[PDB]
Protein chains: 4
Amino acid sequence: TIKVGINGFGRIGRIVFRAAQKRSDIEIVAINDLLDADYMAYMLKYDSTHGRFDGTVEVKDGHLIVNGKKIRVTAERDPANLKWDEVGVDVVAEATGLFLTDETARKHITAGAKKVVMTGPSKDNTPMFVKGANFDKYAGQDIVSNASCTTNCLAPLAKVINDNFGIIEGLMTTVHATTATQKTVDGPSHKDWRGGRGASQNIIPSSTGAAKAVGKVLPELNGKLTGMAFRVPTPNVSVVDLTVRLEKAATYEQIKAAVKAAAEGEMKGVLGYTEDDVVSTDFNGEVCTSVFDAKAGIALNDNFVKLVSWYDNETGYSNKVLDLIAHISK
Amino acid sequence: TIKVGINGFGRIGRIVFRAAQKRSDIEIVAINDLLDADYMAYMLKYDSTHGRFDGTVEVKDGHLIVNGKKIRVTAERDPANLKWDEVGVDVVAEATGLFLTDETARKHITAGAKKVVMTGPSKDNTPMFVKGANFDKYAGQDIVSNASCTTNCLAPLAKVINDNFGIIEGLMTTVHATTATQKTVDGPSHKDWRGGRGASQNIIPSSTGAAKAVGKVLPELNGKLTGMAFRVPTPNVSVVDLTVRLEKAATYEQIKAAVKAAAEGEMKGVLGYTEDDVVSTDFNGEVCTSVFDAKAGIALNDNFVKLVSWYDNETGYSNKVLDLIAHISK
Amino acid sequence: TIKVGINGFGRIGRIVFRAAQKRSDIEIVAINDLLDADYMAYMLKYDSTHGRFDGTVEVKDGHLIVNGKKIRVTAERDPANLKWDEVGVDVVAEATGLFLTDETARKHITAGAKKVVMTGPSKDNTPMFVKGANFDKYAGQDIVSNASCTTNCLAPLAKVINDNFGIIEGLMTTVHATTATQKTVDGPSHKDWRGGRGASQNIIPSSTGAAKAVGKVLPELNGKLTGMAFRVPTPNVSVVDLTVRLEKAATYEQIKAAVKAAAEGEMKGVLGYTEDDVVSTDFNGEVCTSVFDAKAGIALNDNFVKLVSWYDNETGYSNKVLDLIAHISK
Amino acid sequence: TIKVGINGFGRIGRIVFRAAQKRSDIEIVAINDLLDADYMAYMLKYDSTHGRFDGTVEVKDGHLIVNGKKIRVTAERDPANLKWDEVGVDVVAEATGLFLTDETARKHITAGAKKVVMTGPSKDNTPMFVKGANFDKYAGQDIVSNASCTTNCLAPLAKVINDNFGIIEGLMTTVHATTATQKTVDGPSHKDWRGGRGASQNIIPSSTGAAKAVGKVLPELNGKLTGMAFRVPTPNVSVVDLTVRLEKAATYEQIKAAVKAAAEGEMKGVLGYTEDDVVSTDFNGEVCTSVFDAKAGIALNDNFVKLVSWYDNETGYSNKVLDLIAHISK
């Protein structure tokens, strides 16, 4: 099995851990964060959003024991001191959001790990990969990025649409759930003022190059998409609203059929499809990174349409982080 | 002064009442709803969203006394029995959402009132009017509609954009606050299933012909706009997200200047403009029916842009309901 | 197996249905409510609070098919016309909140059912039963009540405390989750004004004789307890805060040991016990009707203490509704 | 006028500033925090909870200008470097929560200020004062504490009750609004695990010696009161639930009359009284630090009663912080 180490036990770190427990190809052997093992065990056991951990967890002599397996717990502020090799870590899930450049993420390899997967879009030239879009483009690099949750929702849908009808240009909006970077009440947020305003009280406009980033994993769409977001008072699950002009005329029924076809074929497991009267909570725990909502979209004409797709910003992305780890280890 | 009677003391009814207290041209003399005067006084005095009533309110012998003036309180299930003439009602604000056709709203005139203003889009052929769009088209009709809150936000913005650059086609989304028609927990909503799902827990897709209705008050745009909505966990204030293709190339700076010009000119008081880092609560109590958010919008190119405009779905609309009443009484 | 019919497919009705699927002694064969079978299937399949139904559900010719079994779906406004005997209903779960008196609930027996269980406190003299308190007092009555969710949380705890140390007197408060009877925004609530105020915006004081009702299922405490509640902006799970004066001095450690003993003994399955840093969501789906929070309580002295106990107002109660059905069918 | 400097522009700092604008005896001349003047101006102008600033605010050459007066803006990490004397600061409102001991708060005096008022309970021996309880006990100390919001709500009520009927012992609970120290989603909170759980999703048990602290400002009650709290999903306004055993028998009507008397007499302006069907939002902006809710309380008998009192944890306390400043400057 692939030995994985997790750096950063935040929302993404804890959910990749949970999702990993079902895998048979991967095993989390170590976790690093400024948290004691007993507190780490507590954060794993109880989750406001996803409920109690489905398994056993306990602390035996400064060490965490999940489902019977020992997990090394450390608190190194510098990755280079992690000694991942002592625990035999093959790939490290860099989920701190602090080391998103080659030089910084490199420390993990210097520390004994073979490869690194950033659980966020890279800040430098590090290659990004999105399942359903360009995983096949992996060229053996030892340091990669799984891009962002929104990009993972948008890219798969955009590819289906572009491949079938040709996207001339598109603009998107993501009505996004509240996240850890936000504040409970109006507070300090130096770099993003709107982002400091009370999360549970507001609809908050926010910037995002997730739409632009689609152009990275799908070069054919480079420069044809951009967009923004609105953070709203929900704890989890977001939704993308994509408005596109099509090259080839396509009725709404043809669009639904094309997306349904991909969800049951080439993109099975990544792109989902529904015609039910769903609401956001219906996707809490959703593994697909993009679930097309047939009844929610609306077309003005056969060349100008508004498409809607759901995504559990925590679960979907986390499951694909593991998919990328397994893919670069092949 | 214009004597107005209010039928339906719901959110709209109570807020038009509050906003009317500042007017000098209008006076609310009667209110009709299945609520006792003392309960009516309580709903007026305390408001979770807008705070305590700024004035005096009390019940003196089965009758309500607001700011010193007597208000007739009745509970007629049938408008025809309202005897609006006994209290001298000139115009009636039909805010029950039950009489949105000529025949049904007619009962008010039969009851002694001269004219009727529906606080919602008409269901039949009754003419709709939106301030900043077609108030000048009023042709003395005795029964009119002020259309919907979203249409009041969208129409003014759409006119500025179309007049200046020509809208080829557009699609809009309104991230809308929760309203009285929604449910606190998953409950029965026969005609709109998604709409029955717990409001505070979900992002809820919802239909709306507000975009299409712009084509009514602005015939030049008929058939060029449509859209949908998402109800979210906030108590008040929504926002429109308008994606449009322009006939004439226009940089984002030119778009901002055109909207700012209208907000300070022809559309002063109806269309607002800001370049600040605003969030939804910053518009709780907003009188303008559409406040352009300069920093939130984003353009892909000079002919494909996404525009953002805020609106207090309760306050803005209510203030324009009174504006229409004053306009048809001129 | 015991054939059960459910009248009222509200929150309680749908959750008793879900919980029943795990039982082997009971089978839901019919459901009655003013909802079509396809809408009924939708409400069962998607739940904002408890997630998707763990099983199969579909509509085959005006009839619902859950997990392979056929469920009769009707829409009788009058229970007498239900013909429960045609479907062989043994016991009916009266969950409409409309028939809480013997005469009204009787119609079910007149309709062919053998016994009735009200999923709410009876309004007349009908006997109430709470598991862990007086199920053993059942005297073969054909119509019974399972009392209320709060009473089911309070009674078990009160019994342990009284039996061990003697309750001289107590006052309780339940910080209660929002329910279906509340409003999304300030709306009409004739009989309970505070209750009409926007649920997601307020802490709302509310009356409750749940504390007094403990005196019914536990006559030894009659007249020694009373209390009130506060409805807060959460979708599910409440908590009781019980302040009591004890006859016999008891340290806090002795209190915890006494409650822990009962949770693992006589009250196993009804009364739970924890010493973890739990929060409300940690009990979403909780089957025990009362989970003592050891670390949350606080004693002033050995004879004046404040005890805390959690309860999933939907799940716990629903599971005990089925427990009562199985008990009166023995 | 009294020249005041504010250290810490958090919720308390910004609200004391707003409330100060109405005072004629005090003037804020300087503010210190790690925030630029333009961002400081933004936080002052827009408030999710209390709406837009009622006045003028702008930045003229690195300096803030509020309502026409110049305000010095600095960013010293060490109070000793503040040079309060250069701006002529008489009293400093220490609102960072970092300097709650004499030695640390002393730096302000060393920096040129005459006296210091901690906007939080002192961690050392520094004297605490609560308006309505012991302001008259001020003995000219140069460094004082205004204790906590909850203590300011509880103490005034407790005094009225004790003085009139004699409190043998009491236990209290405060259903408290979410604050800045909490998290938007399950996050790290080393010293208080429950406190790290998603604020908008949970009812969160929390410790508090506010009840015990009443014994400091009212020595006659020392050791007779204690309690705890529950943080809930509301942005502002909390409520205390006080259960007390009385020495002298007192009907509920006698209790209401005693509290009403104090609210209109000795405690006018600090202790409020109502018999209306109020909800939490009805006190957003409330200046009294304790508003007795007559209809919400409930008595078991004439010697065991549960009393309820509201408080805007932001506004009330802030107004009394200024009251203490004015009192120690007399």
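Chain D is numbered as in Swiss-Prot; the shown residues are, in order, 2-331.
Technique stated in the header: X-ray crystallography, 2.0 Å.
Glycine is no exception: its Cβ is also placed from the backbone N, Cα and C atoms.
Pulled from Swiss-Prot:
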BINDING   D:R12, D:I13, D:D34, D:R78, D:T120, D:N314  NAD(+) binding site
VARIANT   D:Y43 to I  In strain: ECOR 70
BINDING   D:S149, D:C150, D:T151, D:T180, D:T209, D:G210, D:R232  D-glyceraldehyde 3-phosphate binding site
ACT_SITE  D:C150  active site, nucleophile
MUTAGEN   D:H177 to N  Reduces activity about 50-fold
VARIANT   D:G266 to D  In strain: E830587
VARIANT   D:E267 to A  In strain: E2666-74
Recorded positions near chain A, Cβ-Cβ under 8 Å, from D:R12, D:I13, D:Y43: D:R12, D:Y43
Cα within 10 Å of D:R232 (D-glyceraldehyde 3-phosphate binding site) - qualifying recorded positions among D:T120, D:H177, D:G266, D:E267: D:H177
Among D:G210, D:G266, the one of these recorded positions whose Cβ has the fewest neighbouring Cβ atoms within 10 Å: D:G266
Using Cα positions only, nearest of the recorded positions to D:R12 (NAD(+) binding site) (D:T180, D:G210, D:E267): D:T180
Collapsed DSSP category at D:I13 (NAD(+) binding site): helix
Candidates D:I13, D:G266, D:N314 (recorded positions) - the one closest to D:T151 (D-glyceraldehyde 3-phosphate binding site) by CA: D:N314
Helix, strand or coil at D:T120 (NAD(+) binding site) [DSSP, three-state]: coil
Of D:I13, D:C150 (the binding-site residues), the residue whose Cβ has the fewest other Cβ atoms within 10 Å: D:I13
Residue from D:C150, D:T180, D:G210 whose C-alpha is spatially nearest that of D:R78 (NAD(+) binding site), among the binding-site residues: D:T180
Listed recorded positions D:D34, D:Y43, D:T120, D:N314, filtered to Cα within 10 Å of D:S149 (D-glyceraldehyde 3-phosphate binding site): D:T120, D:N314
D:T120 (NAD(+) binding site) as reference: those recorded positions from D:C150, D:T209, D:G210, D:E267 with C-alpha within 10 Å of it: D:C150
Cβ neighbour count within 10 Å of D:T180 (D-glyceraldehyde 3-phosphate binding site): 20
Inter-residue C-alpha distance, D:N314 (NAD(+) binding site) and D:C150 (D-glyceraldehyde 3-phosphate binding site) (nearest angstrom): 6
